[PDB]
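Below is one structure, written out as structure tokens, with a few remarks after it.
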Amino acid sequence: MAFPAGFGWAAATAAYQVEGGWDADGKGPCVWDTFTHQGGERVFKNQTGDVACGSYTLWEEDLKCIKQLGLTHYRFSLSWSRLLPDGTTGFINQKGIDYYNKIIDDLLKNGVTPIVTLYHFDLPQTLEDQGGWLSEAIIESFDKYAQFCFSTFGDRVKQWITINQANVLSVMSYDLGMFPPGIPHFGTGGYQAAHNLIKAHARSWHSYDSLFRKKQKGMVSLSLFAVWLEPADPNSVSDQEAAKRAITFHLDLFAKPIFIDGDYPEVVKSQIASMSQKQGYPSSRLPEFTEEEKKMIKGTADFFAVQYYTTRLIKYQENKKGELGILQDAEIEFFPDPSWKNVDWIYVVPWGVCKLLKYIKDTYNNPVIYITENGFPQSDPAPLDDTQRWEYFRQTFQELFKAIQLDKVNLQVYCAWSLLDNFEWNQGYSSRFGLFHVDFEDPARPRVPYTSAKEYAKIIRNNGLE
Ligand SMILES: CCCCCCCC/C=C/CCCCCCCC(=O)O
Ligand SMILES: CCCCCCCCCCCCCCCC(=O)O
Ligand SMILES: *[C@H]1O[C@H](CO)[C@@H](O)[C@H](O)[C@@H]1O
Ligand SMILES: [Cl-]
Ligand SMILES: [Cl-]
Ligand SMILES: [Mg+2]
């Protein structure tokens, strides 16, 4: 199984998850600083990213990891509140700029290509206090942030993710309220946030296109969380239609307006409007794009960035009562096949990635695809000699090979989440996705390879597997 010559082998981190230095050198607070510091068991053992892997302090140790692996690309994110403490260029933290420039320069001198995420679940607290993604104000705040990043780093960065997993962000932060700012708005906040996320992304793409592309000649997209979905009963038509609809809801809701025609999927619009009307809303809970917004949003992605971890079965679940929520709008329930292995919510279903990639090819006109996050967590106690997890990677790589070779999917980059064990959001440090083990009890936060790191390096060296 030899991959395409020039295939990109990457690993990924995100700023809140690895950096620490949460208030170092004039950095502003982000919503996770606020959220974690508030405690009340919303995170595992009330843990925080105050220090995390210490990558703000220990970038040189990250670079060693990256060099050992022989990555061709490295994905990391910029901390908006580190660069722009109040979210705006009124005040710019040069030490923030200098830190990210050092990563970018050190990458390039080592022949590693940066893939840079502007925003990864970590709003400046000031902008969240201004309504965050529930207010229209965010669009311009984000656009000006994106322009500042393009202007500052774009001379050396040619691959950008504007927003990490906008679909997960809108649900977790604003619908379920499991992420900051932590207020449930079931069936309303997710769609309201999604509307602004989609628009902020599109505006930032146009800013790149009209101001930076000619000179910098890079490409810009946003990443999306994707769970592959199969009908619970393969013979049930309602389940087949349900699995389709669940994909359309969670994935195409964002990808269709950006990649296809500037508007939401029709079944999304119809299910929500219909539900919304029976619930007594004077408006659909799904905000409409205006004709001008549809025109601005359409075609604002230079490649398809996807995250994949797992698959679910889907069963139709009629919303008889007119209950409020996204699942009830989609009229579905989801569950694993009881035969699947899991660690936390990651049920091991490597063929799901193949099906997802072929779906992306078929639905989004055979785009360039980057897998910007994929991997496997271990629980505590996590063995350094993680031979079972590595087996899961190997099965995943065989499926990527299948997608490329059999299905002719234009997958060009694969990025392992993560370079490092890190702060897994509400799981805190209890969930270890790293290729490198980090000891969070030791103040030096030493990095030590798992077996998966040594094995991944060999895949990279050989550009494929046997
Ligand atoms: C621990 C929970 C498992 C999390 C991963 C599985 C997610 C599968 C979601 C796909 C269903 C698509 C329908 C959109 C539902 C909105 C999401 C939600 O409110 O839960
Ligand atoms: C508002 C549009 C709907 C989009 C739905 C897609 C996002 C579904 C994710 C919700 C549950 C997943 C929780 C795991 C996320 C995480 O911990 O990183
Ligand atoms: C990228 O996104 C995945 C899925 O949400 C996380 O598990 C990970 O920690 C990273 O932030
Ligand atoms: Cl970020
Ligand atoms: Cl996922
Ligand atoms: Mg991603």
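Heads up, header says this was done by X-ray crystallography, 2.0 Å.
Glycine is treated like the rest: Cβ placed from N, Cα and C.
According to Swiss-Prot, the substrate binding site annotation covers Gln17, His120, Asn164, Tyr309, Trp417, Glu424, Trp425. Counting every protein chain shown, the Cβ of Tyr309 (substrate binding site) has 24 other Cβ atoms within 10 Å.
One mutagenesis experiment catalogued in Swiss-Prot, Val168 to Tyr, is accompanied by this note: No change in temperature or pH dependence. Decreased glucosidase activity. Taking Cβ-Cβ distances under 8 Å and a sequence gap of 6 or more within the same chain, the neighbours of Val168 (mutagenesis position) are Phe225.
All protein chains shown were included, and the count of other CB atoms within 10 Å of the CB of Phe225 (mutagenesis position) stands at 20. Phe225 (mutagenesis position) falls within a strand when secondary structure is assigned with DSSP. Listed in Swiss-Prot as a mutagenesis experiment, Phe225 to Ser is described as follows: Decreased glucosidase activity.
Long-range neighbours of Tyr308 (mutagenesis position) (same chain, six or more residues apart, CB within less than 8 Å of its CB): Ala226, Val227, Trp228, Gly352, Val353, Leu356, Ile371, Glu373, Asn374. Under the DSSP three-state reduction, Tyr308 (mutagenesis position) is assigned to strand. Quoted from Swiss-Prot for the published mutagenesis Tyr308 to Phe or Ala: Decreased glucosidase activity.
Following the DSSP three-state reduction, the secondary structure of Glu373 (mutagenesis position) is strand. Among the sequence features in Swiss-Prot, the mutagenesis site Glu373 to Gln is noted as follows: Loss of glucosylceramidase activity.
Around the Cβ of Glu373 (mutagenesis position), 26 further Cβ atoms fall within 10 Å across all displayed protein chains. Under the heading of mutagenesis, Swiss-Prot lists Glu373 to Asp and annotates it as follows: 2-fold decreased glucosylceramidase activity.
The active site, nucleophile feature in Swiss-Prot is assigned to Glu373; the stated evidence is sequence analysis.
Ligand 3 lies within reach of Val168, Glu373, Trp417 from the recorded positions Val168, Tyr308, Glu373, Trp417, judged by a C-beta closer than 6 angstroms to any of its atoms. According to DSSP, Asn164 (substrate binding site) sits in a coil region rather than a helix or strand.
When the Cα positions of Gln17, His120, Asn164, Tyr309, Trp417, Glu424, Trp425 are compared pair by pair, the longest gap among these substrate-binding residues is 18 Å. Fewest Cβ neighbours within 10 Å among the binding-site residues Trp417, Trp425: this applies to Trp425. Other Cβ atoms within 10 Å of the Cβ of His120 (substrate binding site), summed over all protein chains shown, number 23.
Residue density at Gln17 (substrate binding site): 26 other Cβ atoms are found within 10 A of its Cβ, drawing on all protein chains shown. With a CB cut-off of under 6 A applied against ligand 5, none of the recorded positions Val168, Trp417, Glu424, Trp425 are retained.
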